[PDB]
Amino acid sequence: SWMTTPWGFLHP
Amino acid sequence: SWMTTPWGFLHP
Amino acid sequence: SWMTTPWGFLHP
Amino acid sequence: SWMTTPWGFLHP
Amino acid sequence: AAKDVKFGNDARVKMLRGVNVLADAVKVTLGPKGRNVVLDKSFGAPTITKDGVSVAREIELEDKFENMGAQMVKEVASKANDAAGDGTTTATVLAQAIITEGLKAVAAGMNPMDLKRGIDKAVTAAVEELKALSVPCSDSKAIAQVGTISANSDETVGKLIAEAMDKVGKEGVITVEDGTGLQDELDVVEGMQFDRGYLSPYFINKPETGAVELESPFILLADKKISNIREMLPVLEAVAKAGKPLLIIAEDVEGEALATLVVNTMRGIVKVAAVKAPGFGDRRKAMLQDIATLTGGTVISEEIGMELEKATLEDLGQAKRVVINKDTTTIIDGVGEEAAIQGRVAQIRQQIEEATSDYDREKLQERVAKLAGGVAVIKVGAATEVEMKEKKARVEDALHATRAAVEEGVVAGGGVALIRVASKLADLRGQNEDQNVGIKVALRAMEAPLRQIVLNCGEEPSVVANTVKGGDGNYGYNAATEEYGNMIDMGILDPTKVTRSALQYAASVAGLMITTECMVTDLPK
Amino acid sequence: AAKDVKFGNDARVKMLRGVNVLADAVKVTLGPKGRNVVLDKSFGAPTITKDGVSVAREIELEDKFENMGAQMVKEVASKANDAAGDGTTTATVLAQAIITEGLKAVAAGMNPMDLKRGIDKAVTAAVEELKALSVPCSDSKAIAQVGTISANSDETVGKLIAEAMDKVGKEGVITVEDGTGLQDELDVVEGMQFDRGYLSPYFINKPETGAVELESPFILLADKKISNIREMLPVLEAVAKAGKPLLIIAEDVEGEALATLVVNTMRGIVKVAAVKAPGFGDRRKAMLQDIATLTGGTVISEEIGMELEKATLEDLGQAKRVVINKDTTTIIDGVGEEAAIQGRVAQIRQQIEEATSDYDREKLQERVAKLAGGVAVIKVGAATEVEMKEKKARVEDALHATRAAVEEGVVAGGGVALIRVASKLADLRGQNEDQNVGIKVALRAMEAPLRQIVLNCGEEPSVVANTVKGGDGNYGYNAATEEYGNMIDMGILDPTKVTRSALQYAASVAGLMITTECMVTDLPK
Amino acid sequence: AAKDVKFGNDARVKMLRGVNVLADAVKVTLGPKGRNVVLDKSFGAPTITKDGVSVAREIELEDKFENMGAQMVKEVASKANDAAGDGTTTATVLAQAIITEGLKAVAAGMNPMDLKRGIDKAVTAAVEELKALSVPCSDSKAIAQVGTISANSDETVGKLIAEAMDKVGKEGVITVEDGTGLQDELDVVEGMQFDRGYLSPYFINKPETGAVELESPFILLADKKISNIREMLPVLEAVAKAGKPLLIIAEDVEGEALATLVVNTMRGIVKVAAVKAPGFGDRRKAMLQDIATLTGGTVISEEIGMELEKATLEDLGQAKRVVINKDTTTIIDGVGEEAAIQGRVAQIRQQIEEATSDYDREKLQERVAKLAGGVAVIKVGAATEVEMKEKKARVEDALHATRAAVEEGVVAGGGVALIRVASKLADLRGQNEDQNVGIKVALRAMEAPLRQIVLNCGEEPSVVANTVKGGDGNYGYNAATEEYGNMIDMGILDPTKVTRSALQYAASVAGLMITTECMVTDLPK
Amino acid sequence: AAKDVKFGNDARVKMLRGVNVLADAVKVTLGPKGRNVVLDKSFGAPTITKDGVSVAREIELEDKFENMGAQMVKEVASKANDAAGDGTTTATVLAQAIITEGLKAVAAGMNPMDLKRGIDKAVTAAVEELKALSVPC
């Protein structure tokens, strides 16, 4: 469901 | 089943 | 098992 | 375990 | 899996108990003093209803044998409502009556088969006696009165139905729709109706009526069976854009393909509904074409070498509205050009000339009548969306009632027609004593409806039944006013067809149960 | 699944027990000496409340039949609060009273239908007697007094409401908002309100009020039904950026599409809310346009050939705040240019001239009243965010109370109006003895509210009821001061509308239960 | 789900049992001869404590009704500790006392509402009697004495607190931090504190204090509500690098966005914490700016058309340390330039001149006081990391104690103030006998604390209570030395505020429970 | 000895059940198409009778409260036969009828004393109407 930015931030 | 738009919109 | 067309049609 | 051809044929 | 097998008496008592739960639950609603039944819901507030059909739908018993009992009468009873638009509850209480006494006779050692013959003989006699008692409803004056009575004394509805039948005939297609706002509207448009229901529920988008309703739908006519839903994709995608619903009219839509349609339309992507092509054989290929011409579409048949993948929106027919039933499909306002439609009618009319047979002739006339007759569209008045929807319902019912009254006339309602008819068969006899008992069982049962109606009023059935039987003609007991008199004059009547179907259908399942010796069901494990 | 079916007496006692749990739990809060009810929470500290509505919401029973009982009165009782902003608890205790005695009469062998007719006859009589007792509340002086009493003696609130009604009429739209800080503000802006609630909860972002509240939202006006949420994507993405909420006003938003909106706005990406377009038929297309002109948006209809995919933010309307109810939508401070809005009003006013009908005329007047009338906005004073939110609540309630008082006046509260009205119907009779019993059942029940209030005070109901009945007019028992006198002068009153709705709604569900003979629910298995 | 509903007496006994487990567990720790309570842990060695608050936190009962009882007093009792930094245990035993007797009176048939009125009347009287008994603590000499007594006779702490209050006023912001090593340090820096706690626990990184502590954090000031955490990404990534924590001060941070923050900072990537902006309305936009100037940050408001995506580290404010509470946020050592800060103060001081109101004037003074006043930072001495952390604790407590003493004075501790105050209300009466009983119930309860303290010492409560009541003034029983005398001279005292809050909060929940008639909770199933 | 004391509704339903067994047993013999009742004997062959009085004599219930119900109507009903040489069975079914409905009214919350006054008033009226209907002999 969630995604991850290159820097590791987990978010919707 | 559902997909996700670049902006994060979850939809069929 | 099923696939999805670009327009969202779910089918075998 | 099984694969699918472009036309949808499910097979080993 | 392992089954539980019951026999003779054990099997019978189980069935009896099952229909007793069904009938007892449903009959409390019968009559003008009918009681309320509370049906629970998974989410929300319980449903409070006096609609015997609604209650019947909810009945399912824990004991598998008892359940089979309920499901059986529940099934044929519904056949009644389908045939005359009313009578399931009546059929259900009639069934409980015949079964209860019939089973007693069986336990007393009487021959099941003879008992059945007697019931049947009494029913046949009763249906004839019913036709005799029947009053015709052939002119618009009558048509209006009946409709008014059905619409709960709304002369407006009566008038509408009468005008509609006057426009397309009393055997013509008539549909009802929400109005544009205050004041009814009656229009006859290019349309048609055939005997083919939806290829599966789920398509149903109007559960209240258990119907499928599409607005401004395209219509795909395919003279073949559809297995691989792939063939459709190119066309469905086209219909996907344009945002219009699609009605599939094919020789048949098989399991997987059908599954795909349900799923996808249920996900918002493309609204589809499919039904089999009307008729069979050669008259099928012909009728498929009529629909094409009527809706301005192109039939896609493999014979000529056409393919579904190569079908574009331009090949699809079109109409303003289609309504699909449990077993009926009606196309409203086809786009087909009047030049092509009317010309098509001409071709079929010559066929009738060159007709070297009566059958072939009757079939051709049926086709032109559909194509040429059109469809009467009643647009219910308004003044608030709520009243509009409520009136639309009364109109729809009044319509079914009037349609049936036009086919076989009317008889004294309140259950008196049945009790009256039975009072005349007091001397009907069979070939042996068992058959005589069967006859008496049926005649006695014909009193169930009236008696139940009286019981709901808080009166004494034996007395009212006794008094109604004492008189003759359409002399009965008005449960509403709780006064005797002529049932027809008092405007309390049922279409002869509804009473006839209720009885025959009840007698049918009852006869089957009385002659049942073994029951098989899965083990509760 | 398999059902458990109960009948007559068994079914009735179950319902009785169910409503007894409900009513008993709720009525302890009734009156100025009402007791506290502790409602548990899955996480945190229990809730301690004297709010009958909060208690009612938490009531669900283990026994399915008893539960159906509770859910039924729980349901119609809430209809009261919806209609007059108050009275659910009263309606609930009134229902317990009618049902309790009504069922006793039934068990005693009396006719359920006649019992119901009697209750109904007594209620009709009572409502008339209630109108007579009613004191008008037509001038701003009265409007202010009532509002002050509702705001718990805060003359400020009374003043505000009176000023607001003076600005937009006592039938005009009035909304309340948090203030900018200390000192109230009353402003009239371009706005409107129609009868359409949220298309599903979940959208609700203010559970306390069970309302949807959007700030500086865009407004999409689509004259069609939305199935494939794909159509939206391009527009939603646009609204996604800009970080503004979106109100969808379409002919309807279907299941899947709606599901998507709820999910996504719940994930933080795009805040959306949808409601059906106001009215139906042709007056729908017109009203949809009014909203467009009012909010500076462009209606997107398929007829003209417009598509949602090609809709940009510039096509969307705009307003400072929209508030959606269980069944109401109000747009506050629309961006639409006064030139366009005022010009639109002109067009409708000529329509009224060219009007060849009274109905068509009334409908056009309704539209201009909305468009021209605007919306009064009360911005509650302040001095600390806490007090500000607390006052805003009192104002909102006082508003509902005053609105109702303006429609039908006020009557002696503390439950004396009901007991007073019943004391006058001592000679009311029906057609038979059962009906007479029904009448006495209802009249007796009308004493429940007062008696309960007195019991909570630790006093003797029989005596206080006896004394209040002994006098006349608005002579009653002030439960607060525990002294008798004129209820209105002592400032203890209820809007005639709340007392009327509480009674009629109670009598309604009670009548239905008394006439229930069968209950169907799923097997506890 | 299905609920279990209890009423009257059944409901009451359940609650009583619940608070008995709570109070009984907690009161064993009361007083200088308090006993140890062993609290189990999922992993490790049990915790051995004499901290009533710690014990209270662990109490949760199996019986849902009994548990609601415990959670209720557990809840309001904690409100006491929040208001005066002490008194929960006292509040708890006081609540058990009032509830126990109050419930007895109820079962004896007395009026719950009158009993509550009496309790309340007695409490009001008692609080006045308490103010009278109170001795002022206004000069630094007193401030130091109290602080010393609180720090367990550590003159050092007393001195520190007195110096700190002398620097920023006794109503000024004071924080404590670990020292640089041996020898305390007192510094006043640019700082501020507003009434807004963390937007959710989890942020808490110092569970011992249930506080959020950030070191050298950036500060994002956003005059809007944050829904889509996407807006943040660009800024959060920036804060991600630089490896510094981030404090989000927005109008509000909604569910999903907040969730994301908690999850991600918990995974090590970016440390964040959010709290609502101080105040509401217009004084909110102003205060948001003050913080900006104070921390050298830039407010990001949509009004001016600024976007969060375009916010860089340079827009963020900065401070050496921020501490977030359950309901308080304090910024320590802001980077903002003294030129800008001091200039800002000037602008607000002219506002006070141009002030055409007292309210508007008071609000402006509050702001300058914050901005100009700064923050006193006490850096606890040392010599070993262990002693340093232990002293820091005593200082923190001594601080809360002194702060309260400065607000309302001090009274004889060891529970004698309460018993003394009650001994004077022997003639207090109500309006009826029930109310008189309520008064006696409260006065009797006021002896619970002393009696318990004495019981823990292994002495006879009746005798000590009897003796303490026999004398007057601040004559009491020193539980430590087990000798009588003047409680204040012997240095055994409590801030008048802590005793007052304990009593009022106890009396509150007790009154609520005594007037509870129904309890609703989920079924244990 | 220790007693078992029952009140109001509990007491009433017991009595009702008791007279129901009595009356139901006896009334089957009423009329020219009356049915047979078989009464057992300690020694010999059962007694087959259509004599309501004989049946009444044999009725004794296991439940003490239900039994008191039966014994009471059984007692005054016999007073009838003593006074006119006939009517016990009739008196018994009449008692079951009045009691059955009378008790329903009571459970419905009606005043027992007023109910009794009404029954009595109706009976007095009925007896007069009966004298009028009477043909001399």
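The numbers used for chain F are those of Swiss-Prot, and the residues that appear cover 2-526, in sequence.
Just so it is clear, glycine is given a Cβ too, placed from its N, Cα and C backbone atoms.
Database features, via Swiss-Prot:
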MUTAGEN   F:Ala2 to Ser  Complex stability is significantly decreased; when associated with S-76, same residues as in M.tuberculosis
BINDING   F:30-33, F:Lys51, F:87-91, F:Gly415, F:479-481, F:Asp495  ATP binding site
MUTAGEN   F:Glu76 to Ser  Complex stability is significantly decreased; when associated with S-2, same residues as in M.tuberculosis
MUTAGEN   F:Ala109 to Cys  Forms inter-ring disulfide bonds. Prevents ring separation and leads to the formation of high amounts of symmetric GroEL:GroES2 complexes
MUTAGEN   F:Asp398 to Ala  Can bind ATP with normal affinity, but is defective in ATPase activity. Binds non-native rhodanese, but cannot release the protein
MUTAGEN   F:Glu461 to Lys  Temperature-sensitive lethal mutant. At nonpermissive temperature, the rate of general translation is reduced and a defined group of cytoplasmic proteins are translated but fail to reach native form
Residue, out of the binding-site residues F:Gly88, F:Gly415, whose Cβ gathers the largest set of other Cβ atoms within 10 Å: F:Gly88
Euclidean distance between Cα atoms of F:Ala109 (mutagenesis position) and F:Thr30 (ATP binding site), Å: 33
Candidate nearest F:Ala2 (mutagenesis position) in space, where candidates are the recorded positions F:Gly88, F:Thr90, F:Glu461, F:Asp495 and distance is Cα-Cα: F:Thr90
Helix, strand or coil at F:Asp495 (ATP binding site) [DSSP, three-state]: strand
Against chain H, in sequence order - recorded positions F:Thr30, F:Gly32, F:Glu76, F:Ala109, F:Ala480, F:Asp495 with Cβ under 8 Å: F:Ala109
F:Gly32 (ATP binding site) in three-state DSSP notation: coil
Least surrounded among the mutagenesis positions, given as F:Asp398, F:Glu461, when other CB atoms within 10 Å are counted: F:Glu461
Secondary structure at F:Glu76 (mutagenesis position), reduced by DSSP to three states: helix
Candidates F:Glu76, F:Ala109, F:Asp398, F:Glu461 (mutagenesis positions) - the one closest to F:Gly415 (ATP binding site) by CA: F:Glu461
Recorded positions listed as F:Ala2, F:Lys51, least Cβ neighbours within 10 Å: F:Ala2
F:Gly32 (ATP binding site) to F:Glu461 (mutagenesis position) - Cα separation in whole Å: 15
Alpha-carbon spacing, F:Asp495 (ATP binding site) to F:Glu76 (mutagenesis position), which is rounded to whole Å: 22
Coarse DSSP state, helix versus strand versus coil, of F:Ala480 (ATP binding site): coil
Sequence-distant neighbours of F:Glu76 (mutagenesis position) in its chain (C-beta under 8 A, six or more apart): F:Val510
Filtered F:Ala2, F:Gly32, F:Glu76, F:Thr90, F:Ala480 - recorded positions with C-beta under 8 A from chain E: F:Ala2, F:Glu76
Closest of F:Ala109, F:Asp398, F:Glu461 to F:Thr90 (ATP binding site), Cα positions, mutagenesis positions only: F:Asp398
Neighbouring C-beta atoms (10 Å sphere around the C-beta of F:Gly32 (ATP binding site)): 22
Collapsed DSSP category at F:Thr90 (ATP binding site): helix
Nearest of the recorded positions (F:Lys51, F:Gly88, F:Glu461) to F:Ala109 (mutagenesis position) - Cα to Cα: F:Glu461
For F:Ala480 (ATP binding site), nearby residues of its own chain (Cβ under 8 Å, 6 or more apart in sequence): F:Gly32, F:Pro33, F:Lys34, F:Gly415, F:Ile454, F:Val455, F:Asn457, F:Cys458, F:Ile493
